[PDB]
Every structure is written in structure tokens, then in C-alpha cells.
Amino acid sequence: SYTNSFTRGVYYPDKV
Amino acid sequence: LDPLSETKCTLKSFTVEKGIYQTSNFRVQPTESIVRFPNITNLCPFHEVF
Amino acid sequence: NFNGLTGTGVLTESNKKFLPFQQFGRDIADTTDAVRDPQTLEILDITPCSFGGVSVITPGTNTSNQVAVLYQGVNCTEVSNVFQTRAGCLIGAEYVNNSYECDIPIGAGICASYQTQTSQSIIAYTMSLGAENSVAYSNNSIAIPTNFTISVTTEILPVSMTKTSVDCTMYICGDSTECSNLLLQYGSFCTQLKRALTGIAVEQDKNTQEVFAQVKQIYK
Amino acid sequence: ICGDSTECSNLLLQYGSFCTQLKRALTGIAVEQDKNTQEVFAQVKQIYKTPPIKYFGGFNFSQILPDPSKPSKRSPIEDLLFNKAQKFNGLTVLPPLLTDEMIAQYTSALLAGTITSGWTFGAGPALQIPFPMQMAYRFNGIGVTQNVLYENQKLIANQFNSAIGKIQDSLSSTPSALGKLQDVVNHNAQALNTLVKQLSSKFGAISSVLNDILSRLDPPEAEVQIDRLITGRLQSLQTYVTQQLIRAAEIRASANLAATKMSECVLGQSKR
Amino acid sequence: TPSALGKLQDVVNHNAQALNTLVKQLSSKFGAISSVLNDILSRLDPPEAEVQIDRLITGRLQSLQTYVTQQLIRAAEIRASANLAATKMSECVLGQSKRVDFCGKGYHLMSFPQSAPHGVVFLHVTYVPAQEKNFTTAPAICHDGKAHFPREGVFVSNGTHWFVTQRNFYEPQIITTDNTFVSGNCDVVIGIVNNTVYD
Amino acid sequence: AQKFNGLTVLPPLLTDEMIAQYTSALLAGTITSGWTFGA
Amino acid sequence: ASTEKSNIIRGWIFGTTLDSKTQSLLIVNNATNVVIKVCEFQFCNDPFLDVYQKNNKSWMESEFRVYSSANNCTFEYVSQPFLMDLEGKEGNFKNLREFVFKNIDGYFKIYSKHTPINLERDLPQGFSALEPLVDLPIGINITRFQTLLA
């Protein structure tokens, strides 16, 4: 199928 | 020698007028040298041997 | 040098909740504040080594030679009387509880002066804004003057400056044709500078004209 | 330009007297900033005090006179306005010569002179005069006869109190009323943040840390790279100083306008 | 007081300092082996001489641009000061201005302009009252059946009698009908006293 | 005659002697006419 | 990401050739074992693997049906805690989890996070960041990958 990425998927990029 | 002479050095003159004249910059220079790295880091089997 | 991070700073204990995977720690100007101890997992904050600016208060070589040094920003505990004004550690003056006019502006209200206390010593005090005058305000009272004093005051206002004009090709390049050739590559800057200087000169002339030449008939 | 590096310190020495000029410009801007506050506020010589009995003809100046209840000794409108040691790298902030308490005392003295004397305190000796007669003379100064005021003093005092009360409500309901006061602070903060952030930008070198350049590369190439670094940082600091000079000229113009307005509107009855 | 000419000496000192710095910044090395163009052209080969003279001319052009920008800012300040001085000469010398503090501290009377090096000096003649005395005041007086308000002056009292005097000079004058005007009666003005006019 | 390394100071247009005949004329107008000479 | 139940995608596979030319990355999450192998081999064309939910403390669930060859491996991970979030048992509160993989200069990077869902018929609208857990220092060009279901 195919669906939406509401706003999910953001990560803490650097360890600062 | 003294700060009165530092005033005459930062401003090229000898007869200094009355006032707050900026002369230099203070900068506390570091005392000790702390270098902390991680803990343990591979303990070797000298134990049991003693 | 905490596991690589190399900085100089006063390391004091903090209260930051670091998330258990964060190691360094930064700010809003991309500095390097908080650092987490490689060993004991505590979070201590780095705060810049107490630096500031030295200001030497001099009452004039003609009067005397005693001076005072003001360490702006420093807290006295980081380096004769030593007073901590909110503008710095003033070393070389004593804080008198009296109030006089501001002679030498120290900062944050504090003002210095060379006075013969009871003997000449630079003193420090809070500047007085004037003498407290309590004017009566009865419902049926008015003050009408009986005499007058004509006072002729003076006021100094500049009009113009010295009209300057620089020889761009002669100032930037001496008598060196090699150098002249490479300025022609640097563009049309000399032209802009000469135009700006000519405009400044014409502006000063116009200022003098509009300030002094305001009448047509030359009266005698 | 160069922090702990003494290698860099020795190459800024040959780049001329640019630093001296920048420090002179900053010292000049700093003094002007305090001369500005002493041309606006220090227009009086004697510090006048309000009478103990706050019955000034019927006009309630409680909202503009200083409040002794709060410790700062300021007016509630001033409290609403005010409610509406960092040394990161090189740039320091010098405290003003006149603190908030001294400015508050100057404003209170000017208000006491405008209430008790009106306009005579700014052109010589302070001459006592009741507030109704002062308002009658100010009405006569615009054309309206004094009998109008002597007949409608009650309505005039009511309207004045209503306007003074609505001033605080308008200042509270509109947080953007202090446009320029917040704009100058935001401009200074943006200038400082940019001047600090432009240190981590590479101007032609392998990185932005002087220690890294001195450690990784050899002295010959390190000098060539630190030359570009110091040139870029000096250009950035010169741009900052030029922007500060332009902003200080604008602030000087605004302060001269404010001083003229305080001298013509508070110390007298201007007809402009 | 030799420091009375603060700005007139300050502008000259600023111009002299700017010129001295612009001249002294020619002996500073901007990345070359020395600060003399002849030395660069003599010792080094043309290729390296070009690379060094490029940095030299870049530094000198930056210094000259900084000088020109400072001169432009100073000229804007001088233009503002000159416009202020021209307005002051036009309002204080060519007329009697009523702006407070503009033509000196006090009531403006006259102003005499004088020549000064790169500036102008104004001798503002001011009117400063002195020797004030407290008197009993009143908004208006009450006659037989009507009130009387001061036309040009203020109703003062020495303790027993009432007189109308000027607002800037004590001159006791009898209260007549030629210095008052009737408006209403004595039932609306708060503080009205009972006196007799002299028709 | 003053010259350095390119930078020159140009002479003012109105000389001190002329900026001073305007001050004397303004003073004579303020004494004789007062304010009518400027309007 | 994965929401409906769990214990199906108990692993992954990475590699650009899958023909015994580059090192692979198996992230199989079996019973109390999360041993990651970075060996270089060609396993098969369909890595099928059953569950075999043996609750014994001493048992091997990852049989030899996934791969059929081996070589000189370059890296291995022997972490005791399994790289997998915790499962929940409730009426409508299910387990939602997502894994952000990646591969830069040399390191891979496997950011991850678990979240509870409040509704059983609503879309998972909400913000949840992911923090780094492990960083594999093995550098190898990878252009494709293969999931390991049950």
C-alpha cells in the first residue's frame, strides 16, 4: 500500500 | 613600571589630563592543567597471579 | 581536555539534566559550555576565565601622580583599598559615604575625585544628582520675582571640517608603474573615493555658506 | 581576532593600527551614549521633591509619580515599561554611568518641577504656583480663556485621570507599543550574535580553530592561513564597528530630538 | 577655561589623528617581506613581487576605504551640527525665538554670532529672574454679583490687600476694570476670594 | 605649502576674513534692525 | 517503522552486491542474543526464517537456514542487551517503534525509539525523536538492503 509520514522521523543528530 | 606610565604608553604624551583612560586588558591566565580521559579501559589479568 | 574537548575555563558543578547519551554540551553562539566528566558521570559547566579591561584613573600629572586601576568585570576575589563597584574592582581608592559631583566617571553611578580628605587621595563615591529643593505648594501661595539678572551664556557649535583630498594612485602606489597596473585590476574604487571626498568638500562649503551667508546686504 | 595564540598576536601587530582605531571608536560611542542620557534627563540642577499632600488641584498623578511602596522607587507606568556579567569572547558590555535609580530620580524631579513650578523651574528659579492657575495659563497660551478652565476644572480633571488610566491599559494591551526600545536591543543582540558566530567560519583555511592550524600544518603554511583568518576577522570587526557607528549616529539624532522635546514640552509650553 | 572649545579642538584632533594613521599605515607589512615597494620589486622576482604587491595594495585600499567611511560619518555629523547651528542663528539672531533652552538657558533676548575656527559661537542673552518673594494668590476675585479674572497677570496679595502683578516681574497695580473681564458668577470657581474692583 | 604622500588639505572657499565680515554684518543688523533685517 | 503486534521483523540485512563480494550486516534479534555479524558471504536469494518461540533459557532460535557460507569476518558485536524495544500487553495499548538507519563516512548509525499508542483506530500523530544507540565503525559501500521477517 502507501500512507503518510505525519511528522515522524526526526532524530537527535549530533550528541550535543 | 607603573600604570601611570602605562597611560603615557597607550597614549603618546607625557602630561596626562584628568580622566579614566583605558590602558590594557586583564586576562586571568590558567593555573593547573586538568586532563581527564575515560574509566578503566581494559583491565589486565595480573589478578590470580598475585 | 575532557576526552578530547580542549578548552580553558572555570569548571563548576551545574544542574543541567543531560539526556543519557549526550556528551559535550553547547550554547546559542556555538560555544562549548557544559562538559560531562568522562569518568564520574556528573555535568559541570565551563564558564569563561575571568577576563576584562584595565582602566587607570588619573587626576592629572599636573595635580599629582597617584592613580587608581579599575578592573572592569572582575570580582576583586580574582585580583591599598579594594572596593567592588558594579562596574569593576576599583583598586586605589576608598569609598566615601558622602556624595559630590561626578568628576571622573567610573561606572554604574560611582564617580572618583582627588580630594584632601581631612592627605590628597583618590576617593570614590556615589554622584549626587543635585541639591534637594523642597518648594512650598500651598493652595494659595505663589512666588513672583522682584529683580532680574541678564546672563549672557555661550554655546560652541561646529560648522565645517578640513576639506581633504587624497591622491589615490599616488598614496596606494608610490612612483611604481608596476603597482599602478595592478590597481587598474582592483577596479573603480579610486574614482568612488575621489567622488566621496569631493562631495564632502562641497558639503562643507555649503554648510559654511548656509551658516554664515544668510543675508544679502553687508551692513556696517 | 586571535585568542590565546601569541603567534597570531604577532601578525596582527604588522597589520597596522586598525585595532587602536576600533577601540577609539568604541570608547567614543560609549561616552556619547552617556552624554545622550545627561542631555535628556539632566536638564534640571536642583532635585525637586513632591509635596507630602498629593492634592494637586484635583488631578491624580498617582500613576506617574514615583511609588514609595515598591523598593525600586518608580512609577507604576515605569514599572510596566520596565516589565514589558556575560563575557563570551572579547566583547564586553559596559554599564551605563547613570543607573535606573538616578534616571528615576531625575524624572521625579522633573515631574515635581512641572507640577509645582510648571515652566519657571526650567528657565531660572523655581516659582511656586498652584496647578489650577498653571493650567489656566497654559490654556491662555493656546487661545482658550482661563474662565473655561475655572468653570470646567472638574470635567478637565476627570478627563485627565481617565486618559492617564487608559494610557496604562493601552500599554498593557499592546505589547508592540515599545517598538524602538525593543528594536535597538534586538539589533544590538543580533550584531553581537553575528560577531560571535563569524568566528567559526573558514576564511580560506582548513578550519576555524587557530590551535588546529598551528598543530596540523607547518609554520610556513600556518602563517599563510592565519593571515587569511586575521584578515577576515578584522574585516568582520570593522564592519561591526561601522554598523555601530551608524547606529550610534542615529541614536544621537534621536537623543537630541528627545532632549529638545523634553526642553520644549516639559520645561515650557511649546506652540509647534 | 582653555577647555571651553571642546568640539572645535576635538574635530581638529580627529582629523589630525586620521591623517597621521593613514600615513603611518603605509609602513606596515600586510603579508609581504617589507613595506617598501622598491624593495619588493628589487629583491624578489616579478611573479612573487606581484603576489606580494597584491596583498599590499589590498591592505592599502582597505585602509583608505576605512578612512573614507570614517570621513563620511564625521561629515554627516558635521552636517547635522551645521544645520543645527544655522537654525539657531536664524531663530535666535534673526529673531526672538520662544523655544525653551534653544537660545540658551532662560528667556531668550538676543544672540550675537561670532567667528570661530571651523565653528560658530553664539552669545545668547538670557533673562533670568531672581529675588523671588512668596505672595497669596487666587484664581479670581468676587465682586458684588460677578467674578473677575486676571486679563494679563496674576492676582497676588501682600497679606491685607490684593494686587495684579506680572508673571515674570513683581509690579503691584490696583485691580481695575481695564485688567479684568467678567465671566459668570462666584458659584463655579473653586478658590475665588471676595475683593473690590476699582471702576 | 603642505603635502604628504598624496593627501592634500584644500583651502576653504570663504576665508576667515570673509566669514568675519558676515559676522560683523549680522551684528550690525541685530543692533540697527534687530529682527527686521532677516525677514 | 512497525505498529501491528511485533516479533516478526526480528532482523535486517544490508549489502550492495549480495553475491559474496561485500560485507553484510545481520541485525537478527533472537532470544537474549543480538550478535551482529559483519562477515562477507552470499547467504541465499530468499532469507526465510521461522520464529520457533522456545522459552528455554538455553536454546538457539536462529537456525542455519538464513546463510549457507562463511568467510573471514571483519567485525562482530557481543552486546548482551538486545537491540529491540519492549513489548506491551494491554487491551488497545500496542507497541510502536521505528528505526532510523543510515551510513555516512565510515559509521552506519542506527537511531531508534519506542512509543506507546493511545488509540487503536487513530493514526499515530505525534512527535518522537530518536537517539543514537550503537555506532558500527565498519565502512563499506552499501546500496541495497533486505528485511528479515518471520
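Throughout, chain G uses Swiss-Prot numbering, with the displayed residues spanning 93-143, 145-243 in order.
Backbone N, Cα and C define each Cβ position, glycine as well.
Swiss-Prot documents G:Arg190 to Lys as a published mutagenesis change and attaches the note Partial loss of biliverdin affinity. When other Cβ atoms within 10 Å of the Cβ of G:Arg190 (mutagenesis position) are tallied across all protein chains shown, the result is 18.
Under DSSP, G:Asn234 (mutagenesis position) is assigned to coil, being neither helix nor strand in the three-state scheme. While the structure shown retains the original residue, Swiss-Prot records the mutagenesis experiment G:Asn234 to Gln with this note: Increased resistance to neutralizing antibodies.
Residues near G:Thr95 (variant position) in space but far in sequence (CB under 8 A, at least 6 apart, same chain), listed by position: G:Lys187, G:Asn188, G:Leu189, G:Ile210, G:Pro217. The note that Swiss-Prot attaches to the natural variant G:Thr95 to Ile is: In strain: Iota/B.1.526, Mu/B.1.621, B.1.1.318, Omicron/BA.1.
G:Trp152 (variant position) falls outside any helix or strand according to DSSP and counts as coil. Sequence-distant neighbours of G:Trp152 (variant position): residues of the same chain at least 6 apart with a C-beta under 8 Å from its C-beta are G:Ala123. Natural sequence variation is annotated in Swiss-Prot for G:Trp152 to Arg, with the remark: In strain: Omicron/BA.2.75.
One natural variant named in Swiss-Prot is G:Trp152 to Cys, and its note says In strain: Epsilon/B.1.427/B.1.429; when coupled with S13I induces resistance to NTD antibodies by changing disulfid bond in positions 15-136 to 136-152.
Taken residue by residue with DSSP, G:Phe157 (variant position) is part of neither helix nor strand, so it is coil. For the naturally occurring variant G:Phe157 to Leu, Swiss-Prot gives the following note: In strain: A23.1, Omicron/BA.2.75.
Here Swiss-Prot notes a natural variant, G:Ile210 to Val, with the remark: In strain: Omicron/BA.2.75. A coil conformation is recorded for G:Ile210 (variant position) in the three-state DSSP classification, outside any helix or strand.
Under its natural variant entries, Swiss-Prot includes G:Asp215 to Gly with the note: In strain: Beta/B.1.351. Around G:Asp215 (variant position), there are no C-beta neighbours below 8 angstroms that are at least 6 residues distant in the chain.
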For G:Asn234 (mutagenesis position), nearby residues of its own chain (Cβ under 8 Å, 6 or more apart in sequence): G:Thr108, G:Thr114
Please work out the number of neighbouring Cβ atoms within 10 Å of the Cβ of G:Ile210 (variant position), leaving out its own Cβ. 16
What Cα-Cα separation, expressed in whole Å, is found between G:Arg190 (mutagenesis position) and G:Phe157 (variant position)? 28
